[PDB]
Amino acid sequence: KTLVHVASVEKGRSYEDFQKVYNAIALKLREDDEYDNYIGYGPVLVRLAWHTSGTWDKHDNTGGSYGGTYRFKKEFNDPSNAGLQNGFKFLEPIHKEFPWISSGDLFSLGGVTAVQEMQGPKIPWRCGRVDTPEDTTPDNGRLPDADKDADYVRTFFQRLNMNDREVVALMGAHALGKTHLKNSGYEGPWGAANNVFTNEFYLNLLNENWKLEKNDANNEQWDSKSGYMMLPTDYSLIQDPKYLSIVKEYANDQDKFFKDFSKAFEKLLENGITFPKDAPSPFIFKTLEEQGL
Ligand code: HEM
């Protein structure tokens, strides 16, 4: 409702063009493997895709992935986005090689490419985000706090038009990467396989022995002897009986998690965008592995 953003295909471009951009991102992911103590850039690219999309407000269609507004300093410097500059830096050479792609298309495609190259589910992706000017940049404060409970999380995500299943599925991306004390006031990875996309987050929530501890920034987080952590908002998925049932489902069905994540992540990346009836169908990009590259 209200403000309309219509997808407009980059002039003359088709699937092959975007597969080339995919491929450049995927090749750089392989090449720059030392980043973040050899975690690689996969996780921060997923997080960049989510934070550039996750500013959306369903009530008035402000924020969202369409405008590519993270490139403007208000949004780049959001405290909630601390760390994502690494993601943007990664994508700079990609954008220089492919200057025709929009910023919103690039940031969201970065996330799809990362998930797929990390052996996650295919994520259909649509082009046609259009850069919007600096004054369309959403204010800071629209991304979620980590110190809260399930009621917060549920209410938060209603603003992004996500239901309980979509919320728990999306949170499964916390298998990836880690919290960094200097970025967010939390420290530690959530699991062992943190640059391969799996349902480890749910298994760890249910099977590790968690202890509520204070980290060196004086914030509480849940820690396990194995060296893993969960944010208070992560742990809230097993405190709330409705979330817990879904966590159990995904812990017991890798394919179901893959399919529900793919749907929710595409939705997250497309919230706010109107696709014309005659727009191209969503693209499903081949991985490098599938291409023999
Ligand atoms: C209640 C919702 C969430 C909160 C409070 C939240 C909080 C966080 C925090 C505090 C960090 C660590 C940032 C850092 O110290 O570098 C993090 C990392 C991350 N988050 Fe979220 N998150 C949530 C939702 C999501 C969702 C929906 C996704 C994507 C689907 C996502 C993907 C990730 C990823 C991939 C990383 C690791 C990034 C890295 O390793 O560089 N998160 N998250």
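Counting starts with 1 at the first residue shown.
Backbone N, Cα and C define each Cβ position, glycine as well.
Following the DSSP three-state reduction, the secondary structure of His51 (active site, proton acceptor) is helix. Residues or ranges marked as active site, proton acceptor in Swiss-Prot: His51.
Residues annotated as active site, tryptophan radical intermediate in Swiss-Prot: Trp190. Same-chain residues at least 6 positions away in sequence with a Cβ under 8 Å from that of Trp190 (mutagenesis position) are, in sequence order, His174, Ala175, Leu176, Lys178, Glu200, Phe201, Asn204, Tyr228, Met229, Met230, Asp234.
A sphere of 10 angstroms centred on the C-beta of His174 (heme b binding site) encloses 27 other C-beta atoms. Marked as heme b binding site by Swiss-Prot on the basis of experimental evidence: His174.
In this structure, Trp190 (mutagenesis position) belongs to neither helix nor strand by DSSP; it is coil. Quoted from Swiss-Prot, the note on the mutagenesis of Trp190 to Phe (Swiss-Prot position 258) is: Substantially diminished activity.
Every protein chain considered, the tally of other Cβ atoms within 10 Å of the Cβ of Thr52 (variant position) stands at 32. Listed in Swiss-Prot as a natural variant, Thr52 to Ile (Swiss-Prot position 120) is described as follows: In allele 2.
A simple way to gauge crowding: the CB of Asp151 (variant position) has 10 other CB atoms within 10 angstroms, across all the protein chains here. A helical conformation is recorded for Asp151 (variant position) in the three-state DSSP classification. Where Swiss-Prot documents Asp151 to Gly (Swiss-Prot position 219) as a natural variant, the accompanying text is: In allele 2.
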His174 (heme b binding site) - helix vs strand vs coil (DSSP): helix
Between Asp151 (variant position) and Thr52 (variant position): CA-CA distance (Å): 24
Packing count at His51 (active site, proton acceptor) (other Cβ atoms within 10 Å of its Cβ): 21
